[PDB]
Amino acid sequence: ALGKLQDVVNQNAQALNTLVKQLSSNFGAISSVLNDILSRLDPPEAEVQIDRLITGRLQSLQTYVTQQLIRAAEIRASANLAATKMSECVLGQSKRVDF
Amino acid sequence: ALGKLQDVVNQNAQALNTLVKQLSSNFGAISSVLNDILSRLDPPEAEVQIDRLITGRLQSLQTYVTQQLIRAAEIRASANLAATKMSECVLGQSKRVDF
Amino acid sequence: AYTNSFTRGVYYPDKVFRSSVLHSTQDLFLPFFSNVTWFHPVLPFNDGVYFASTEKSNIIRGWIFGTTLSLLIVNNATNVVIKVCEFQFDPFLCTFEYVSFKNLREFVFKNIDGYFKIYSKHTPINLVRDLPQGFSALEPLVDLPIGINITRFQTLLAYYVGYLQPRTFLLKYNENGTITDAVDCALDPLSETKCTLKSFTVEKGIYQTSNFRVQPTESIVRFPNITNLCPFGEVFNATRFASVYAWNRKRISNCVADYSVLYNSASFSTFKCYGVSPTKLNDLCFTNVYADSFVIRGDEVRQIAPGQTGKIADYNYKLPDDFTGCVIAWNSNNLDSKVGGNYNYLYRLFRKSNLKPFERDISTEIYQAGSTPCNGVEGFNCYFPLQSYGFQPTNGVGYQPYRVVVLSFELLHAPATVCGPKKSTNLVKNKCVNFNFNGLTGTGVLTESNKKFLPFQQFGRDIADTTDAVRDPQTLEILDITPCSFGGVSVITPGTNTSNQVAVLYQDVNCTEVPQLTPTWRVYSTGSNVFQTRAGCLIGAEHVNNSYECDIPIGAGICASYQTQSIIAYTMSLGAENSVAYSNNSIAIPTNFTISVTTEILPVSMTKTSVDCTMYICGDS
Amino acid sequence: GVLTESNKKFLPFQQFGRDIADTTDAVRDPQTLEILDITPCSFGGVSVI
Amino acid sequence: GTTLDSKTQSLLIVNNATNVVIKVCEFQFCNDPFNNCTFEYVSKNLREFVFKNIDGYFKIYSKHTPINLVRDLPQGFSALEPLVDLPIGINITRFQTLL
Amino acid sequence: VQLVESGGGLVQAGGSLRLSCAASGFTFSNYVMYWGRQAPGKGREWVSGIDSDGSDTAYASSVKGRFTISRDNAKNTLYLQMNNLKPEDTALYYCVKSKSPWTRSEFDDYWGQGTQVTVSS
Amino acid sequence: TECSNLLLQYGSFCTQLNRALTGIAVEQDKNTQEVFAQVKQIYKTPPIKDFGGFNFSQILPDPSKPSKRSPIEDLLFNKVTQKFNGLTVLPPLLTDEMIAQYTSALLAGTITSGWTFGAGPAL
């Protein structure tokens, strides 16, 4: 019965989990552990690996933020509909059919 | 007259033909065909070329997905308004002016 | 003998604790429901082995592993000996020496990265002549990194032998941290669905699990039937090479070109291929090849390369920044030098400007160095446009003559008369094959065409700029390239709480193009339960001729439900019929009423989050 | 991070646990043979009112 | 060619005796025409040809069409296919035709 | 960068010799080392090549089927085992750094100390 | 396959994109269901169009045509008017004939029983 409330929690939790999992992908670099590249490679070579990880992580953060911005708009539409339903069904009697 | 339906169909046509046409760009490598890179280099550097095509096509697909996700919200708002119009005009007589 | 290992061979993948989680491990495990061998003998060790033995009086002692039957593990009355040695093995009953049916023993043997891992578990049984039904995990026992190779094994002494194969499992870690259940992810569509949603229970619905692609049945190469080898020797084993400012350009065409002849020739001091890896030239094809030959000192050989700068690069012979070919240079001191200093080789040193690439200059006008017109006055303020060479074999090696050739070719998508040594194969059509035309590697289904190409066009192209039409390099027929049939795989499942049956949906295929663990997967591949809809090939549901409310939506007006029990496929019905008895003088009026309370649920807010840029991306670095 | 005692029971062969996101949360100490929880070193946002 | 004499190389195309001749020999041309070599591929009707100078290449595009009109280029559209790309390696600044 | 080669000597037909050289100033795992010989007073030649990993080995057509090439990445050592050796092979042998990584093109920017190899009966 | 292995090192971007497009595609059937499935039953008009002079012939379904559509829906369908690289077009769950059936049911309900069927039994 409460799928509409549950799916919001499911999607948000899944998106945070995916954002965390992307921290464990090498993004075409030697490895995902910054301390390891800084440990086993010299500055001139370690810099390129760090930069590739930075690009991948920044892109992942960007995609998470954009998906959150898109979902928030739908939740705001639902909040506006719920506020309208409150003001026109609870604080009054409505004539709009099936509203 | 039927401008809105045709516009939706056309915005689906382009931005998808654009996605297909974007599958043939160098993005900084020697060729726009993976096999052309594969049949012309050893993996230690065909890797670099494939990586550049991968980054380009990944940005392209992500941008297309974002635009589609945004267009989906517009169509969804239109469909919710259409359902409201169906319920209030078709299944009754409305007292809303110009609705 | 043989038997069925229902659910065995699951071992803790690593020494990491997990709780109430459902993990996904890709590692070498024993597939469930597997035919495994039953014994009461030399046995190979492919990659891993599941050894399970039922005994009561310890009729078994241990094992022997290795290839040249090597390490012994044995269990005498009380203790056990572990050591690798050169022994006097048909057995019957150093680097390291670790000498330390009611009862059932399961052992897992793996040697990966040279590390030997043993996993074990014991359980009581009151059964005979059969593998017990149940689930049990095999804990690790001891890790010995002997670092030796092993190919076969044999025990020391009934038992069963199972082999581990690369598989992915959904494991179930309980609150106490023990694997109480698992899912073989490749056994059947239902297990794959349980993999996509990481849970052992799947609610009713439709789920997209994987992608299905028809596979290339064979491989086809079509190359020109020309035979004469390219006269590479005439270019290399020639008489003499022209002075650099007049570099001979000799074309190579209509010939099979083996390049292994140049590779095996070990008289080349610099062989660096620029546009292509050298080891792939023998399979490519080329439009035309230009060999530019001339002689330059070893120090100035570095000028002959794409995108560089120098006197020979600007005034004499320029390789463009996008050059395609290989640069070959070698020493010819014995054949291109005089005793008193040879000056037959000349170069241009006094020019009015640079040269665009592949531009030859034979200008013979006096160069000006002063501000006055030369008027044919050689000497002060007016130099001769060329310069000479000094060739004595008594100098440093950097000054010796080097016959240098640039094997320039255009690798364009063009007729490509030149090719490498590759054996053409018969042309097969209408089948998904991994073809190869003139180096245009790719896979697809080739059919006859109704197209017309221009007599110089080599192949067609799609809007995506991908090859979709070719002409046969041997018969000049237009072939149609269509990518091999494919689609998504969807599993039509009534909830696992209801039944373990599933139906399979293939997206965008014809039910003939669909042909997988056979004892489970193949059942959902044939039979009289295959239905073709507008959403693709539906396998595992019966097409009934009734109509009901949509229970699981397939697509294009088709829904599938679990009824009698089996799965049905029906064209959904919108609702019950009716006909209001309308009349010009007939009205209907309610005589009673109802008070009905209903519910609407509307999401209002969502969790408020805040992610740090530096802490997420770089953390503490 | 910060190390403190816990009450989770590792299996004897297990050496260090993780979370639902496969991140280090628990480690079994080498010498004392106990179970320890590892927690993130504290971080937060600073707001000015 | 650059200079139309023995000094610089000069491409030459002729149709005579049912045969076309394409030398690169720096011929000696008189000022009203109607040595060292490189190659010789010695082998109203509105003729249309396109010439250009690429790296080591001289491309000859061509198309022939039946026309009956005088005093100008005709109307209409017709594409000019390629016929050959002569492998000529000279620098060109001027040219002249032959009747 | 520092290179000193080891091995070489008076070798009769069918004999064997081992050449080794280390590379310092760079880890040497990435770069590819070739084997080069110059007969005295003649041109230099390319004898054999090794891939950066060690999986891919190439030889001159002259030494194909007769010589064994091997190198160890971990102590930075390149070896050459030679079979069916003859007075034909007499030359000064060079192990060279190819300046670059993870590529198969065969030529050397640098030249090592070299070894004096005398072949006689 | 080298491209596939390199792609696997960029985390799960591809899974995210496939899931997003799947959500859009499933929403496109929720939209149609909400707009058109506003009624439980499927009403049918009386055989004879004697509605007191109002001729609904230009909006009611036509038995003659094979799509059982009204003339205006016919004009709407007329006036509004493939290669694959991983691209796929899923078929809509509700066919156009079914949308025509839903519209016919709503029209029949309005003509024969007023707005009474939008709140309860058709009167």
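Numbers in chain G track Swiss-Prot; the residues on display, in order, are 747-827, 853-894.
The way this entry was determined, per its header, is electron microscopy, 3.5 Å.
Cβ coordinates are placed from backbone N, Cα and C, and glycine is handled just like the others.
Here's what Swiss-Prot has on this protein:
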type: VARIANT; residues: G:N764 to K; note: In strain: Omicron/BA.1, Omicron/BA.2, Omicron/BA.2.12.1, Omicron/BA.2.75, Omicron/BA.4, Omicron/BA.5, Omicron/BQ.1.1, Omicron/XBB.1.5, Omicron/EG.5.1
type: VARIANT; residues: G:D796 to Y; note: In strain: 19B/501Y, Omicron/BA.1, Omicron/BA.2, Omicron/BA.2.12.1, Omicron/BA.2.75, Omicron/BA.4, Omicron/BA.5, Omicron/BQ.1.1, Omicron/XBB.1.5, Omicron/EG.5.1
type: VARIANT; residues: G:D796 to H; note: In strain: B.1.1.318
type: VARIANT; residues: G:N856 to K; note: In strain: Omicron/BA.1
type: VARIANT; residues: G:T859 to N; note: In strain: Lambda/C.37
type: VARIANT; residues: G:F888 to L; note: In strain: Eta/B.1.525
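Of all the variant positions listed here (G:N764, G:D796, G:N856), G:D796 has the Cα closest to the Cα of G:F888 (variant position). Proximity to chain B (Cβ-Cβ distance under 8 Å) holds for the following variant positions out of G:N764, G:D796, G:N856, G:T859: G:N856. Around the Cβ of G:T859 (variant position), the number of neighbouring Cβ atoms within 10 Å comes to 13. Annotation: G:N764 carries the greatest number of neighbouring Cβ atoms among the variant positions G:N764, G:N856 [cut-off 10 Å, Cβ to Cβ].
Classification of G:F888 (variant position) by DSSP places it within a helix. Taking all protein chains in view, 23 other C-beta atoms sit within 10 angstroms of the C-beta of G:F888 (variant position). The two recorded residues, G:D796 (variant position) and G:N856 (variant position), show a Cα separation of 56 Å. Contacting chain D by the Cβ rule (under 8 Å between Cβ atoms), the variant positions G:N764, G:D796, G:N856, G:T859, G:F888 reduce to an empty set.
The distance from the Cα of G:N856 (variant position) to the Cα of G:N764 (variant position) comes to 15 Å. In this structure the C-alpha atoms belonging to G:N764 (variant position) and G:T859 (variant position) are separated by 12 Å.
The Cβ of G:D796 (variant position) has 11 other Cβ atoms within 10 Å, all protein chains considered.
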